[PDB]
Amino acid sequence: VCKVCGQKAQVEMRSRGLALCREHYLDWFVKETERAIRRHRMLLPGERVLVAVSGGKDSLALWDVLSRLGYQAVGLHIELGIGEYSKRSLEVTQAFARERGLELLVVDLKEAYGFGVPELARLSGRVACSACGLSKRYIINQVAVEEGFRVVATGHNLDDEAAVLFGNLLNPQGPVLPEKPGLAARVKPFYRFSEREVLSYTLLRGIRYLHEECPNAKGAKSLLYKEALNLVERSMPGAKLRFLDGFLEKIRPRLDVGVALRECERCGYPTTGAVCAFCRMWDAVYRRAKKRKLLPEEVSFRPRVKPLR
Amino acid sequence: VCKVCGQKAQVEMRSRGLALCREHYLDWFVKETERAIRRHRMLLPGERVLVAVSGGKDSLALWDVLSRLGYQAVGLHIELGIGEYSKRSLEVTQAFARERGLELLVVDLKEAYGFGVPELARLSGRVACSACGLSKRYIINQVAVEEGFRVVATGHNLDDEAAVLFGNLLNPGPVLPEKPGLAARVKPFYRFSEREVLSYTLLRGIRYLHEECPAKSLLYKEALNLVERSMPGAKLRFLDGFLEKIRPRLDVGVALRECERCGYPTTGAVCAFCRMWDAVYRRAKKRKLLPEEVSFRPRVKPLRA
Amino acid sequence: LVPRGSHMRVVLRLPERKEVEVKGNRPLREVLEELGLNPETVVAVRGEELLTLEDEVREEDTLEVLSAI
Amino acid sequence: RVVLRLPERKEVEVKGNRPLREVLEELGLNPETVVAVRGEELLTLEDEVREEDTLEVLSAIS
Ligand SMILES: [Zn+2]
Ligand SMILES: [Zn+2]
Ligand SMILES: [Zn+2]
Ligand SMILES: [Zn+2]
């Protein structure tokens, strides 16, 4: 039974001692997102913010919420070139943006750099997961800087953040990354939400999302990590939040840690090396693509990329 | 296949990439206990050490190993007064000591303070485990101080310790230094999984108690073992990582007081153990379980410790 | 015989599709427990309604249980 | 065939002629939380168990 109005609740959140019907859950969700934003000063009221959108349940729900909160939320989708999956994610994201009035930017990896993520991985010598994340981070930051965005927002939630923290502790960062020269701020307005809560919002809002997951992350370690943390959450409501908050409040402030950033030789984006990880990756790729007749020898790639629409 | 003699292995340890036969597993287990002991400076070679023994697979294995390693390992069993369980715990523990000619110290909870754990639970207004754990911690320390033991050893293993560390993080080690009125506390098995300790106990022919006390830690162990199943060695990396790479990087902060009732370490005016029994006697007198003139009078810590 | 038993229809999309049949006429909590599913990692949908663990599921209902992970 | 003691004694019969690894998978028992004892020796997961073998599965969690 809903707390506020007494209609039948459609979401029950033991970890908060809270049950809500559709209407008042949706209202609560939008408000709690803004609370997480205010708490860490993630976004100035009504400012431009670049949202990473893959069409997944998390990023679309985030686009919706930031939009309803009066932020100038512009989506940025990266066509990773992973077959039918990438095509379906593009269509969902495009459809989402057009069914509303939301401005969408798109960067196509193959059309821009010549290769998709899996081919990028094979040639570079990186695990596909690694090459994907590296490409995503570099490109969304590049677009943000080029288009004058101060901040990028991602749809990472509590399960995601708690699993990354857990994995670190098992095999031995935060909600807000500050703005630096040539480097937009990175924030995570959904980091207090469990995956179930975000998905529940997406369903109740009526958002059509891409249900299928990325083909490469089939047996990811994070899945194992999430399952153990959620096994605890089942018997102990609120454990994941206590876990993540405990690290940010009690452990990391008491934790002694160890380098200034440099403009990359090629593209001029911040890095500790002579050349950033991204250009380090593509240099090898092109060099080995040329060396294996997968790319004409008399071509040169310009680092800068233009987003369309 | 045993990595020492090539014969059929009776224990396989994926997390270590190690498989051994009965003979060489017992040898490896005993040697790995000593390694942990010297690496953490838990005990001096041949030193007197008070070992908490309940009869369970862990405490008896530990008592066995410390003895073989040439330590003066004296066992302390605390009769808790929990039905047939407590009766069989003592019987098992006593049997072990007799058949190996080892010294056993026994503190009967009911004979000492008047109540076993079950009634200790009802009268203290506290959960059974919490009442049980506090009594065990206090009494073990008391006997160690009184009998001039520098160090107390308990049989806590890798699953136990990993679960506690995990429990800490979810709700914000192996060597605890000695302090005035406070014996040193060491856990020589903290790198052994429960399966490995049980394997040793079984292969050694140690008859232990096959039942436990009638929890959070079970959830913790389950979550970690779920990880362990798919990532062999994760628990050890977890615990070892924290103790060796994280905690030394943690900022250091406290002085302990003497309990005005009993003289044993506490942060406040009167320790949690005395406050507990004082409350128990109060609620016992009203139930007419106790004479109105009785007063909880704990043995004061000897004025020379 | 489940074609003749005809228990309630459950579509597992975790994330791959799968149809199973489990007995209804009991709280969702039970059928999720029987299927070895952690309630904190799924959302159960019936028609156009999210269900809660206490909600009663009948023999004729069709449940879509979506993995949130 | 297989007496479960987890930690309380309950005996249930299954079918051998298979590795112990799969028997525990069938019974849904985390192999890192139990010890399988046959006769007077312990068993590993690659150890094949034949029929008429009495298996005592001891709970390590304690
Ligand atoms: Zn309502
Ligand atoms: Zn660069
Ligand atoms: Zn051998
Ligand atoms: Zn005291």
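Numbers in chain A come straight from Swiss-Prot, and the residues shown are 2-173, 181-266, 269-319, in order.
Method on record in the header is X-ray crystallography, 2.5 Å.
Placed from the backbone N, Cα and C atoms, the Cβ positions cover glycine too.
These features come from Swiss-Prot:
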- A:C3, A:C6, A:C22, A:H25: Zn(2+) 1 binding site (BINDING)
- A:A53, A:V54, A:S55, A:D59, A:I79, A:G156, A:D161: ATP binding site (BINDING)
- A:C130, A:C133, A:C222: [4Fe-4S] cluster binding site (BINDING)
- A:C274, A:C277, A:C286, A:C289: Zn(2+) 2 binding site (BINDING)
- A:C130 to S: Decrease in Fe content, and about 90% decrease in catalytic activity (MUTAGEN)
- A:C133 to S: Decrease in Fe content, and almost complete loss of catalytic activity (MUTAGEN)
- A:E203 to A: About 80% decrease in catalytic activity (MUTAGEN)
- A:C222 to S: Decrease in Fe content, and almost complete loss of catalytic activity (MUTAGEN)
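According to DSSP, A:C289 (Zn(2+) 2 binding site) sits within a helical segment. A break of 2 residues separates A:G266 from A:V269 in the model, and their Cα atoms lie 8 Å apart. Under the DSSP three-state reduction, A:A53 (ATP binding site) is assigned to strand. For the binding-site residues A:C6, A:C22, A:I79, A:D161, A:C277, a Cα-Cα cutoff of 10 angstroms around A:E203 (mutagenesis position) retains A:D161. In terms of C-alpha distance, the listed recorded positions A:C6, A:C133, A:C286 place A:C133 closest to A:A53 (ATP binding site). Taking the mean position of the Cβ atoms of A:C274, A:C277, A:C286, A:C289 as the Zn(2+) 2 site, the remaining residues of that chain whose Cβ falls within 8 Å of it are A:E275, A:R276, A:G278, A:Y279, A:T281, A:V285, A:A287, A:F288, A:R290, A:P313. Between the CA atoms of A:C222 (mutagenesis position) and A:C6 (Zn(2+) 1 binding site) there is a gap of 39 Å, rounded to the nearest whole number. Distances between the Cα of A:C274 (Zn(2+) 2 binding site) and those of the recorded positions A:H25, A:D59, A:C133, A:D161 are shortest for A:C133.
Spacing of A:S55 (ATP binding site) relative to A:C22 (Zn(2+) 1 binding site) is 28 Å (Cα to Cα, whole number).
Checked against A:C130 (mutagenesis position) by C-alpha proximity, the binding-site residues A:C3, A:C22, A:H25, A:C277 yield A:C277 as the nearest. By neighbour count, meaning other C-beta atoms within 10 Å, the densest spot among the recorded positions A:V54, A:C133, A:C277, A:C286, A:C289 is A:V54.
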